[PDB]
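Single-structure report; data block below.
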Protein chains: 2
Amino acid sequence: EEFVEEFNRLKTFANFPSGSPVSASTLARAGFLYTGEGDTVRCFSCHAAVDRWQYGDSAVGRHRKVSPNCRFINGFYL
Amino acid sequence: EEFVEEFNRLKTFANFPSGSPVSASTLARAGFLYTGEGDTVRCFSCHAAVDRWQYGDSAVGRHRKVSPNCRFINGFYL
Ligand SMILES: O=C(Nc1cccc(C(=O)Nc2ccc(S(=O)(=O)[O-])c3cccc(S(=O)(=O)[O-])c23)c1)Nc1cccc(C(=O)Nc2ccc(S(=O)(=O)[O-])c3cccc(S(=O)(=O)[O-])c23)c1
Ligand SMILES: [Zn+2]
Ligand SMILES: [Zn+2]
């Protein structure tokens, strides 16, 4: 619905930890919504979550890893 | 399926990192299977994938944060 649009996902990232090594925008571009606790983010499509972001993580890489069959990660939204 | 039994999940943990702060028995108890990569474990029921385990982590608690609607976590398998 709304969260197919990158910008709407990005908007969920109010209060996202300023010091995270992986930026809010990178995480939204990788299909994530911010959960509002920690650096825990959750894909709008597959509903699978990822936390504990470290310098050098690929936001798309870790997503594919946890949800290789995610519709977003495999291009179902274009 | 067969992974409803704890013992069947625990079997998947050979060569799981011996220095893991969270033990193999503890993660199997929390519904996890070992993926065979690093300290990455996946839930047999909700396919959530969690790694980077640290001291103080609850296997169950972390599993519920990443998949609050997990069938395993919510009692589905009785
Ligand atoms: O399974 C899920 N998500 C999932 C499952 C059970 C519970 C939940 C869950 O707690 N969902 C929700 C959490 C939080 C929220 S929120 O706080 O309100 O925003 C949710 C909100 C709305 C809906 C959900 S929902 O319950 O997912 O419906 C939320 C999520 N996603 C998913 C979607 C598409 C593909 C994959 C995936 O890559 N799976 C797999 C991944 C990996 C493996 S592996 O063992 O490595 O071969 C799979 C193996 C066999 C089958 C699969 S399969 O069929 O693709 O599910 C494997 C995974
Ligand atoms: Zn996804
Ligand atoms: Zn689960």
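Numbering, chain A: per Swiss-Prot, residues 21-98 in sequence.
Technique stated in the header: X-ray crystallography, 1.9 Å.
From the backbone N, Cα and C atoms, a Cβ is placed for every residue, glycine too.
Pulled from Swiss-Prot, these are the features on record:
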{"type": "MUTAGEN", "residues": "A:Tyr75 to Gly", "note": "Loss of interaction with TAB1/MAP3K7IP1; when associated with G-75"}
{"type": "MUTAGEN", "residues": "A:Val80 to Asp", "note": "Loss of interaction with TAB1/MAP3K7IP1. Reduced activation of MAP3K7/TAK1. Strongly reduced activation of NF-kappa-B"}
{"type": "MUTAGEN", "residues": "A:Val80 to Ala", "note": "Strongly reduced interaction with TAB1/MAP3K7IP1. Reduced activation of MAP3K7/TAK1. Reduced activation of NF-kappa-B"}
{"type": "MUTAGEN", "residues": "A:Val86 to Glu", "note": "Loss of dimerization. Reduces activation of NF-kappa-B"}
{"type": "MUTAGEN", "residues": "A:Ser87 to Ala", "note": "No effect on dimerization"}
{"type": "MUTAGEN", "residues": "A:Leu98 to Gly", "note": "Loss of interaction with TAB1/MAP3K7IP1; when associated with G-75"}
Given A:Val80, A:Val86, A:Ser87, A:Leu98 as the mutagenesis positions, which ones have a Cβ positioned under 6 Å from some atom of ligand 1? A:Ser87
Could you state the CA-to-CA distance between A:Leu98 (mutagenesis position) and A:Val80 (mutagenesis position) to the nearest Å? 15
Most Cβ neighbours within 10 Å: which of the mutagenesis positions A:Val80, A:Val86, A:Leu98 is it? A:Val86
Sites among the mutagenesis positions A:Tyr75, A:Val80, A:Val86, A:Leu98 close to chain B [C-beta, under 8 Å]: A:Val86
Mutagenesis positions close to ligand 2 - of A:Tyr75, A:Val80, A:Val86, A:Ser87, A:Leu98, only those whose C-beta is under 6 Å away: A:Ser87
Counting only residues 6+ apart in the same chain, whose Cβ is under 8 Å from the Cβ of A:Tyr75 (mutagenesis position)? A:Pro41
Rounded to a whole angstrom, what is the C-alpha distance between A:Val86 (mutagenesis position) and A:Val80 (mutagenesis position)? 10
About how far apart, in whole Å, are the alpha carbons (Cα) of A:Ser87 (mutagenesis position) and A:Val80 (mutagenesis position)? 10
